[PDB]
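Before any comments, here is the structure.
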Amino acid sequence: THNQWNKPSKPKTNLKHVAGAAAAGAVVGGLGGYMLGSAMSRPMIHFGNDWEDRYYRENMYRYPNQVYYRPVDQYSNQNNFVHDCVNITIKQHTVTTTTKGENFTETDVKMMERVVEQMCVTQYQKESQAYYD
Amino acid sequence: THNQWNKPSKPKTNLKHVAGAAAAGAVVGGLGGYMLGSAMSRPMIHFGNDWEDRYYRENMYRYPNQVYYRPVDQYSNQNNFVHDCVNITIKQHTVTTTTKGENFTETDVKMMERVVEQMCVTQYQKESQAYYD
Amino acid sequence: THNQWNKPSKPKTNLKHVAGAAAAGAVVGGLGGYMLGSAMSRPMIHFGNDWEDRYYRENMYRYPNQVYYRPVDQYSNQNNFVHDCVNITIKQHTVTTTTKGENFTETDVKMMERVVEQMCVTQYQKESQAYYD
Amino acid sequence: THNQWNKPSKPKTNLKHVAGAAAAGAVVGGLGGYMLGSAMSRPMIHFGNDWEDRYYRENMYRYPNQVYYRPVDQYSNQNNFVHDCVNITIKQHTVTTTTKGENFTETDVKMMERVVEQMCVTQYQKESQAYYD
Amino acid sequence: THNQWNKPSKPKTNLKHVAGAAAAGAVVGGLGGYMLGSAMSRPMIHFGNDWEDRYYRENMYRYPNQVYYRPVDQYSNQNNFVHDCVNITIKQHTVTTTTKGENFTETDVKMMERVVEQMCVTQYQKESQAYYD
């Protein structure tokens, strides 16, 4: 005689990133093995009734994380790498100028004058030489 | 005699990224193995009644993550890489200018003058030489 | 005698990205293996009654993630890569200018003057030489 | 004697991306293996009654993710890559100018003057040389 | 004696992208294997009663994801690639100009003057040379 009663009430299970081998990153450079590994986990969750007898569940399991990293020649030369710019502003708030007078002679008013040339990146590669064999 | 009763009430199961080997990233450079791994997990979830006997579930499992990384020649030369620009603004809020007078002589008013030349990227590659064999 | 009762109530199962090997990324560069892996997972979910006997479920499973990365020659030279621009604005809000007078002589008013030349990308490739064998 | 009762109530199952090997990404560069993997998962979901006996379900399964990456020669030279532009605006809101007077002589008013030359991309490839064998 | 009762109530099953190997992406460059993998999954869903005995379901399954990537020669030279433009506007809202007077002499009013030359793409390929063997 075997009786199994299962009455869960509002089982709320949330799983965002369980065993996902996800590579979410910016690679601006290079010559690099990114996320060479895998995901071989067993996030077991048990909540109900169980009953087992005279069995053979698992045996001779083999999960070797064998990584062979043998880069022979790798060259990264004369490189200019820039990743991010964030919130680069130039503000002139409430710029008030009053030039009053009588029988005067205004000559030159330049409220701005070449205030900025470059803001984020001015990457230059001038007369750069590289030799190999 | 075997009896199995199963009465779940509102089982809310949410699964966003369980075992998805997802490569979601920007690769501005190169010569790099991106997301070479896989996903071989077993996110087991059990909530109901179970009953087993005299069985042979699993055996001789083999999950070796064997990665062979052998890049022979890799060259990244004379490179200018830029990834992101975010919120690059130049603001002139409430610019008030009053030029009053009587029998005067205004000559030159330049409220702006070549304020910016470049903002994000001015990538130049001038007279760059590379030699190989 | 075997009895199995199954009365689930409002089973809400949501699955967005379970085991999908999805490559969702921007590759502006190159010469890189993107998302070389696969998805071989078993996200098992059990909620009902189970009953098994004298069986042979799985055996001799082989899931080796064997990745062979052997790039012989890879060249990335004289490259100018730019990925993103976001919200690049130049604003002139509430620009008020009053030029009053009597028997005066206005000569030159230039409220703008070549304020910007380039904004996002000015990628130049001038007199760049590359030699190979 | 075997009895199986199955009375689910409002089973709402939602599945957006289960095991779809979907490559959804922009490849502006090149010479790169994009989404070389597959999808061979078993997202098993069980909710009803089960009853099995004296069977042979699975055996001798072989799911090796064997990827052979052997690019011999790959060249990416003298390249100018740009991906995205977003919300590039130049605004002049509420530009009010009053030029009053009596017996005056206005000469030149230029409220705009070549404010921008290029906005997103000015990709130039001038006198670029490449030699191979 | 075998009895099977099946009375589901409002089974709402939604499946958007289950196991579809769909390649939905823009390839502006080239020389790249896009979505070389397949979809060989088994998203099994069970909700009804089951009863089996003395069977042989599956055996000797072989699902190797064997990908052979052997590009011999690949050249991408002197390329200018641009992907997207989004919301590139130039606005002049509420531009009010009052030029009043008595016995005056207006000479030149140019409310606009060659404000923009190019907006999105000015891809130039001038005097670019390439040699091969």
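All chain E residue numbers match Swiss-Prot; in order, they span 94-226.
Header entry for method reads electron microscopy, 3.2 Å.
Heads up, the Cβ atoms here are built off N, Cα and C, so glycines get one too.
Features reported for this protein in Swiss-Prot:
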- E:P101 to L: No effect on interaction with GRB2 (MUTAGEN)
- E:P104 to L: No effect on interaction with GRB2 (MUTAGEN)
- E:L108 to F: Linked to long incubation time (VARIANT)
- E:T189 to V: Linked to long incubation time; requires 2 nucleotide substitutions (VARIANT)
Candidate recorded positions E:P101, E:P104, E:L108, pick with smallest Cα gap to E:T189 (variant position): E:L108
E:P101 (mutagenesis position) versus E:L108 (variant position) - Cα distance in angstrom: 19
Other CB atoms, at most 10 A from the CB of E:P101 (mutagenesis position): 15
Secondary-structure category, per DSSP, in which E:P101 (mutagenesis position) falls: coil
Cβ-Cβ distance under 8 Å to E:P104 (mutagenesis position), same chain, at least six residues away: E:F140
C-beta crowding around E:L108 (variant position), within 10 angstroms: 14
